[PDB]
Amino acid sequence: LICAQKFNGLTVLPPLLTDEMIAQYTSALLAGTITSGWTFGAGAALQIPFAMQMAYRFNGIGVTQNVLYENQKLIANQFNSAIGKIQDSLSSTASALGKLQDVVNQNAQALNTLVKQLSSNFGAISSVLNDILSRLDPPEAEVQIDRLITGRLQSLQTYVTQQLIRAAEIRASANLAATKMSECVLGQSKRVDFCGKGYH
Amino acid sequence: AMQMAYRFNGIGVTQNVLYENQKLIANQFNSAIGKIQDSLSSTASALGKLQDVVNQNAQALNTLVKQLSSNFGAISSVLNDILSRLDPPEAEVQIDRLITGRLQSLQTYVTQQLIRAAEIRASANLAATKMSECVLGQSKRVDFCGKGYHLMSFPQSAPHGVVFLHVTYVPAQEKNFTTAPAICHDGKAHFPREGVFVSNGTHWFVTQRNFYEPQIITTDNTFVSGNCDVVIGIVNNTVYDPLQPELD
Amino acid sequence: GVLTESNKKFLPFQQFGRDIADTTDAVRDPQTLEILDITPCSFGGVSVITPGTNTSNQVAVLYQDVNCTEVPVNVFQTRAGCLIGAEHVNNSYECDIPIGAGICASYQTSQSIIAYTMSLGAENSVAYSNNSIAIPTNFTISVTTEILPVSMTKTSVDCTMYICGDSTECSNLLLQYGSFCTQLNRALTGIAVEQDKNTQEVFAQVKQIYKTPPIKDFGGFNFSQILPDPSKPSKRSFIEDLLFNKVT
Amino acid sequence: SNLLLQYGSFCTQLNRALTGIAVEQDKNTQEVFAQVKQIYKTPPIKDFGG
């Protein structure tokens, strides 16, 4: 499939940032968040205990600090259980990655259609340039070769336009993801239903 | 000055911090404006987003013009040649080849312009949002109007674009302390009203969270929340009371 | 192609073989009756990494996907192809020129072109502790800068003057496609009015036109760099003039 | 190839568009994840309040 497409000029460049580097970026973000609150997205990380950070955050939704310190074990248990449920929801046949999967499926279908377009006559006597070239004289073979050229160029135009539109959509979604990363992770938000469902 | 004090009180830092540090803040502001003027008046451009627009438009137009000299299959790319060099019933096919080619060119250019215009529309909506939220008011969305806590913003024009100068607040030099959640005084546990407890090593103080300015722990900086046997990390200390000295 | 030894079990009536994309990837030898595979040799594009002609005139070639054995003639096989003309070091700096798959290249010590593995940043651990807090003591005002494009150049095309010229038979032929020019002109006019609305809604957010006082007593802050100067023929401030001369 | 040279600037346009898309994808990843200049490690002690 991959090389089957590769054998017709189609290439696939590798990303500049390998997956280990992205994993290190997320690890850095998560460690900074759990060790320094939100003070590392606005300067230098200022360490602070975690219970006191969670109390700074409880105080941010109009609930006094004295409800965390007196209910710390319960909140710890609820958070651990919620993480466990997240695991049990992802570690099963519950396939909820539709956004990341439709992208791969759409790109694979686009490439499959583009490479399958190479097997149509478009009016010419064949679909292989070598055949027409080897069983027809040039001054006559020009018309067949030109029909094939126009067909293939039209199909390539269509592919490029579809890719442009998909790239615009992905750019919009990536701007949204960057905004969520910058406003939900590196600081507590107060926009309703932007960083969850409930008081963030 | 009072507007700047409002905008500080907006990001947590009290007013006295500005009112007692006005000359230093003014000097830092002027120095930053000078740094901006210097950073712009140099071979370092940084105006790539306003130059790529012009470059892409010029390139699209130049490609559309240059494609007026391609045969597309005809015997020449000059309609007058096709006309004077042939009779109509045979020049029909050549002129039709040229017409199909030029239709294709115009259509491709128009589609790419539509897509570029959608992108510029998205960018202009983002810029309108930033002008409405950062300029006309202080913002609290993190890293939306700069890098740090946002103080204000000044807009400037630019050919086919806009340029925002975001004035933001950044804490600079920190110091370590040994904090604590509460303070058990007489069975009661005194949680801090609007700050955090710290200690230089011997005594305890209550301060704010963004600018170290320590005070004495009265019954106005703290509030009690019951007995002191449930908080995890409480420490013994004496919470001063300002009434008893004067009344007695 | 590359005729290698097969591994597929043809039934004794079949001649060709095909992939999931309908092209021959196997053949039966018409003399010895043996099955062979076919792999093409169309192998990747070529990139050239250059540190700029202003700095130096040596370059490093990168073959995007080859096993470094099929190149014609300091070869280094990376994950993004084959790099010819650059030494691989074991250090790690910021990325100056991107190669792909976490590989970058820079002009550096005489001097040459090096191809390291990029680094993410200065690693530092935080001194987290269950009773240790870091409070700031002094601050810093910072004036950043953010550029945003708002609108591109408005354009318009007259088809029958671009497609055809001063020829009437060409227009009589273009009549066979009646609505294409009208579609195109409608699209371009929509784009133009969209750009005008973009500028209008980005900038025109004030009802009145306010005026700065003649006496500038702002508590120390100096806005004389961003406020307009009446001396200039136009009413652009110093920074706006510094911007309108850097974009061609 | 000689017959295709009669359509002068279509292939260059397509190559330009596709390389633009590629560099835009790299820009997307860089703008989403790379929002910290440092790399914070977590201490080997795990006393995160519970």
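So for chain C, numbering is Swiss-Prot's, and the shown residues are 550-622, 641-676, 689-827, in order.
Technique stated in the header: electron microscopy, 3.1 Å.
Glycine too: its Cβ is placed from the backbone N, Cα and C atoms.
Noted in Swiss-Prot for the protein shown:
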- C:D614 to G: Increase of pseudotyped VSV particle production ex vivo. Increase of viral load in hamster upper respiratory tract. Produces more infectious particles when cultured in primary human epithelial cells; increases replication and transmissibility in hamsters and ferrets (MUTAGEN)
- C:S673 to A: No effect on O-glycosylation by host GALNT1 (MUTAGEN)
- C:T676 to A: Partial loss of O-glycosylation by host GALNT1 (MUTAGEN)
- C:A653 to V: In strain: 19B/501Y (VARIANT)
- C:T716 to I: In strain: Alpha/B.1.1.7 (VARIANT)
- C:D796 to H: In strain: B.1.1.318 (VARIANT)
- C:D796 to Y: In strain: 19B/501Y, Omicron/BA.1, Omicron/BA.2, Omicron/BA.2.12.1, Omicron/BA.2.75, Omicron/BA.4, Omicron/BA.5, Omicron/BQ.1.1, Omicron/XBB.1.5, Omicron/EG.5.1 (VARIANT)
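Feature annotations (Swiss-Prot) mapped to structure.
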{"residue": "C:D614", "record": "mutagenesis position", "Cβ within 10 Å": "15"}
{"residue": "C:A653", "record": "variant position", "Cβ within 10 Å": "25"}
{"residue": "C:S673", "record": "mutagenesis position", "Cβ within 10 Å": "19"}
{"residue": "C:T676", "record": "mutagenesis position", "Cβ within 10 Å": "6"}
{"residue": "C:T716", "record": "variant position", "Cβ within 10 Å": "13"}
{"residue": "C:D796", "record": "variant position", "Cβ within 10 Å": "6"}
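Those recorded positions from the list C:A653, C:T676, C:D796 that have a Cβ under 8 Å from chain A Cβ atoms: none.
Distance between Cα atoms for C:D614 (mutagenesis position) and C:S673 (mutagenesis position): 21 Å, as a whole number. Using a Cβ-Cβ cut-off of under 8 Å to chain B, the recorded positions C:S673, C:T716, C:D796 reduce to C:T716.
In this structure the C-alpha atoms belonging to C:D796 (variant position) and C:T676 (mutagenesis position) are separated by 54 Å. With respect to their backbone Cα atoms, C:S673 (mutagenesis position) and C:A653 (variant position) stand 9 Å from each other. Rounded to a whole value, the Cα-Cα separation of C:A653 (variant position) and C:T676 (mutagenesis position) is 12 Å.
When the alpha carbons of C:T676 (mutagenesis position) and C:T716 (variant position) are compared, the span between them is 42 angstrom.
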